[PDB]
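*Asks:* Next up is a structure, given as structure tokens.
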Amino acid sequence: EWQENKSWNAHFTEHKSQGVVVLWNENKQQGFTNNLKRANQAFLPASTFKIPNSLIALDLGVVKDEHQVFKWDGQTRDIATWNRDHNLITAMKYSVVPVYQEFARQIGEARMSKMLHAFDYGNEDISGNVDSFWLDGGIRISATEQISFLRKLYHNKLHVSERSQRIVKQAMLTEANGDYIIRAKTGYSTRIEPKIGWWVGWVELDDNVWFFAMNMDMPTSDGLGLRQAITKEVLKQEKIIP
Ligand SMILES: Cn1cccc1-c1cccc(C(=O)O)c1
Ligand SMILES: [Cl-]
């Protein structure tokens, strides 16, 4: 069941923004969104694609473990944090595209396509460059499809090893305190209109899990912090976090 709560739109209007937040109450098997239509609109995943990409690279042995160092190729890029060595944890933390492009090249088109089909991921279309299709290719996924994929990951039900799923969930760790744990991944799609920002993941509580997927229009990088801030405003309104 899906329920529409337009009162969350105030959190977007407050910041002259437009977007969608989708929540799923795992215990109750109930979903909530401010915009049912946009919740099912499929967009490029951009760096949220680092979740499946990590899973595939680990299961195929392209990445050995979360400590393997992927050395910087020496090309100075516009993101300072990318011009350094990384492991899986830091590469997800800083959304280090060039590390994941190398992964994708080693995975290859055929294994990439097969895995995404096995994951039931979005429209399963990797058309484009094997090392950029999640940024400017044919793959599309909606906020509700992100949640359905993440639920499989949470439960170790994806068709990769349990170990691979455990490592990626570790790498998704974003915030933890005495009240909740957030495992999540941001995205920023700039190469093809509409430019949007993503945040997808879940909130672990003592006795429930709330999955979330949000996206919002992002004409400039100035608003990127609104991805987390708006989501948290919704979570606070629903009393999921303090
Ligand atoms: C600052 N920036 C401009 C374009 C892309 C980025 C960027 C780099 C690293 C992480 C993130 C993020 O969304 O978390 C964004
Ligand atoms: Cl952890």
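Here chain A follows Swiss-Prot, giving residues 24-265 in order.
According to its header, the structure was obtained by X-ray crystallography, 1.7 Å.
From the backbone N, Cα and C atoms, a Cβ is placed for every residue, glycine too.
Below are the features I grabbed from Swiss-Prot:
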ACT_SITE  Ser70  active site, acyl-ester intermediate
BINDING   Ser70, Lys73, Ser118, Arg250  beta-lactam binding site
MUTAGEN   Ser70 to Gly  Increases thermal stability. Abolishes hydrolysis of cephalothin and decreases catalytic efficiency about 60-fold with respect to ampicillin
MUTAGEN   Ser70 to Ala  Does not alter thermal stability
MUTAGEN   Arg189 to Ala  No significant effect on catalytic efficiency with respect to ampicillin. Very little reduction in dimerization at neutral pH. Predominantly monomer at neutral pH; when associated with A-206. Slightly decreases thermal stability. Significantly decreases thermal stability; when associated with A-206
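What's the neighbourhood like for these features in this structure?
*Replies:* According to DSSP, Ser70 (mutagenesis position) sits within a helical segment. Its Cβ taken as reference, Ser70 (mutagenesis position) is surrounded by 21 other Cβ atoms within 10 Å in the chains shown.
The Cβ of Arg250 (beta-lactam binding site) lies under 8 Å from the Cβ of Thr209, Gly220, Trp221, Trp222, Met237, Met239, each of these being in the same chain and 6 or more residues away along the sequence.
Neighbours of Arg189 (mutagenesis position), defined as other CB atoms within 10 A of its CB across all chains, total 13.
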*Asks:* Relative to the mean position of the Cβ atoms of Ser70, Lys73, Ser118, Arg250, the recorded beta-lactam site, which additional same-chain residues have Cβ within 8 Å?
*Replies:* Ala69, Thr71, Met115, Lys208, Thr209, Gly210, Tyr211, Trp221
*Asks:* Quick one: which of the recorded positions (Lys73, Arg189, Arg250) have their CB closer than 6 Å to ligand 1?
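*Replies:* Among the recorded positions listed, not one has its Cβ under 6 Å from ligand 1.
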*Asks:* Please compare the binding-site residues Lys73, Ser118 by how many other CB atoms fall within 10 Å of each one's CB, and tell me which has the fewest.
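*Replies:* Comparing Cβ neighbour counts within 10 Å for the binding-site residues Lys73, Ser118 gives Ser118.
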